[PDB]
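Student: First, the structure itself, so that you have it in front of you.
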Amino acid sequence: XXXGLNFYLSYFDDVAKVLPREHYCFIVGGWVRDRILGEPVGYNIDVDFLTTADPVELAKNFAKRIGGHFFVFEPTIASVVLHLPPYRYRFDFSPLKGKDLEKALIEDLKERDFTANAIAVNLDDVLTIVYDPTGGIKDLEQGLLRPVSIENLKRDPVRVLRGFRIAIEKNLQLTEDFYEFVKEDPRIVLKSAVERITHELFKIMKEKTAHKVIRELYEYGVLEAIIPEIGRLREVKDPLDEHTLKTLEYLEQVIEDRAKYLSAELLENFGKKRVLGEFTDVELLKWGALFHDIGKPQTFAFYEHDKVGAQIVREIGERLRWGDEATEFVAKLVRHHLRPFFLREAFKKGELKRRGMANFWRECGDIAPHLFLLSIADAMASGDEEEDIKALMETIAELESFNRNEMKXXXXXXXXXXXXXXXXXXXXXXXXXXXXXXX
RNA sequence: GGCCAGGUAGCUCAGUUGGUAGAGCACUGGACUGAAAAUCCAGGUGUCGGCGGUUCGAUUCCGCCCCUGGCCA
């Protein structure tokens, strides 16, 4: 332990007004962390507490006070979730028990993954003596995220990704012992539950420096052990894997710059699609950039490798428990991923016509901007000539402007609607349709 | 409380733009054989989990709930 507006939160008062006299409560986890790091409070607040009283009644009355929902789940801990559009509050209360309070505190802290997460403070001193037996402060000053002990990483293998994510997110450098431990057994990641790996994988794709972490998870073979399919890109010598990596990185450089490639109506709904509740479609675009060609080593002489791509992606989505909607998204993104290049190649000959455009926007109108961005970043990774790229953005311009404006007996009904739609581009018309269909 | 997948005949499983719910096995009958196994032919009235919406028409499209399981880093 080393030496209120610095560690204040509005709701803390409420907790103290719930928490009984005899029992004591400590604030642990990422709150004290992010605060020490001096990063400002976001729109999503997550606070983990350690209390000596019954966390369930605590959480029930707390939630009753702030008008939050109540939660109990597996030790056995209690949650309170209060969610309105601008902000989200997750409070997780955890039990603490012992004949010696300080001893048990230190004993809990020491079991934690990283010194940056083991720093804790007493509730009373919030409303400035801190508890950091791992000495998290010292590392946080050096700007280094260092695991407490390797045994606690091995305990819950999924933490091995956290160490990457956190270090990228909070922008810190992992220590040597972490990277050494990953070099030892990169396969350990498979021992942890699947949806955790998925969820962490997405939490890494979320940020815009993600290409460096994905390269990292590749280079230690962790991204291989999770998804062996990525390991198979190297079995074909053009380099395919480096290609997918730089395509990813360029997809981030383009996505940040997205306003100046795509139109406004194409940016309108972009980013607005939700999957797994905290993640948008941008991460799906980054995934479909990683898998953009997953099928090339499967089929070569690469004729079918796009559909093969779709099938492999889909298998990865089923396996890793992604959304069926999201995995279908990524799979369709890898399926049509080569479409704008054929449209550009058709445009360079001036052979692109209303048919190709109408097909384009009927077949896939929703993945269009993602498809365009991905095609532009893949063109930038392939190192296309400037003229070729200019032609590409011009093609995109053509399609965009086409959609912009120029786009505004069971069998019998089907052909009736189809021919009515062809005519829109009258009982006598219906009778004539019937005569044309019957004859 | 959040996300995700399953719910279909007695059991267990197909059904990617919507167009009268099938297949295999099991069960029964018959042909065959001294007998049997084997082989061959024949037999689905299923409130597609429930209530609603869009369509001429919903297992599939959309909304709201029940139940089962997985996860909550």
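Note that the numbers count up from 1, one per residue, in the order the chain is shown.
Each Cβ is built from the backbone N, Cα and C atoms, and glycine gets one as well.
These came from Swiss-Prot, pasted as-is:
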type: BINDING; residues: A:30-33, A:112-113, A:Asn117, A:156-165, A:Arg196; note: CTP binding site
type: BINDING; residues: A:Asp46, A:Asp48; note: Mg(2+) binding site
type: MUTAGEN; residues: A:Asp46 to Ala (Swiss-Prot position 58); note: Loss of activity
type: MUTAGEN; residues: A:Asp48 to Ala (Swiss-Prot position 60); note: Loss of activity
type: MUTAGEN; residues: A:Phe71 to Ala (Swiss-Prot position 83); note: Does not affect CMP incorporation
type: MUTAGEN; residues: A:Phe73 to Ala (Swiss-Prot position 85); note: Does not affect CMP incorporation
type: MUTAGEN; residues: A:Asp92 to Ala (Swiss-Prot position 112); note: Reduces CMP incorporation
type: MUTAGEN; residues: A:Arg112 to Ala (Swiss-Prot position 132); note: Strong decrease in CMP incorporation
type: MUTAGEN; residues: A:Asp113 to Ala (Swiss-Prot position 133); note: Strong decrease in CMP incorporation
type: MUTAGEN; residues: A:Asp156 to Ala (Swiss-Prot position 182); note: Does not affect CMP incorporation
type: MUTAGEN; residues: A:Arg159 to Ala (Swiss-Prot position 185); note: Almost loss of activity
type: MUTAGEN; residues: A:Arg196 to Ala (Swiss-Prot position 222); note: Reduces CMP incorporation
type: MUTAGEN; residues: A:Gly323 to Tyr (Swiss-Prot position 363); note: Reduces the CMP incorporation at position 74 of the tRNA, but does not affect the CMP incorporation at position 75
Student: Using C-alpha positions only, work out which of the binding-site residues A:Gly30, A:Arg33, A:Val158, A:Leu161, A:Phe164 is nearest to A:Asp48 (mutagenesis position).
Tutor: A:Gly30
Student: Please give me the recorded positions out of A:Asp46, A:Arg112, A:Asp156, A:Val158 that lie within 10 Å of A:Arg196 (mutagenesis position), comparing Cα atoms only.
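Tutor: Candidates kept after distance check: A:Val158.
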Student: Please name which of the mutagenesis positions listed here, A:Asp46, A:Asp156, A:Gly323, is nearest in space to A:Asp92 (mutagenesis position), Cα against Cα.
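Tutor: Smallest Cα separation from A:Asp92 (mutagenesis position) among A:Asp46, A:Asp156, A:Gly323: A:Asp46.
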Student: In this structure, which of the recorded positions A:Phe71, A:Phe73, A:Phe164 has the fewest other Cβ atoms within 10 Å of its Cβ?
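Tutor: With the recorded positions A:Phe71, A:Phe73, A:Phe164, fewest surrounding Cβ atoms within 10 Å: A:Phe73.
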Student: Can you tell me which of the mutagenesis positions A:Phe73, A:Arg112, A:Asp156 is spatially closest to A:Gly30 (CTP binding site)? Compare CA atoms only.
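Tutor: Going through A:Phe73, A:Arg112, A:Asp156 one by one, the Cα closest to that of A:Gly30 (CTP binding site) is A:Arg112.
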Student: Looking only at C-alpha atoms, tell me how far A:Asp113 (mutagenesis position) is from A:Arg159 (mutagenesis position), rounded to the nearest Å.
Tutor: 7
Student: Based on Cα coordinates, which of the following recorded positions are within 10 Å of A:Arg159 (mutagenesis position): A:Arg33, A:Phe71, A:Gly323?
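Tutor: Candidates kept after distance check: none.
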Student: Measuring Cα to Cα, how far is A:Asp46 (mutagenesis position) from A:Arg33 (CTP binding site) in Å?
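Tutor: The separation of the Cα atoms works out to 12 Å.
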Student: On a count of neighbouring CB atoms within 10 A, which of the binding-site residues A:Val158, A:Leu161 is highest?
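Tutor: Comparing the binding-site residues A:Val158, A:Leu161, the most crowded Cβ belongs to A:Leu161.
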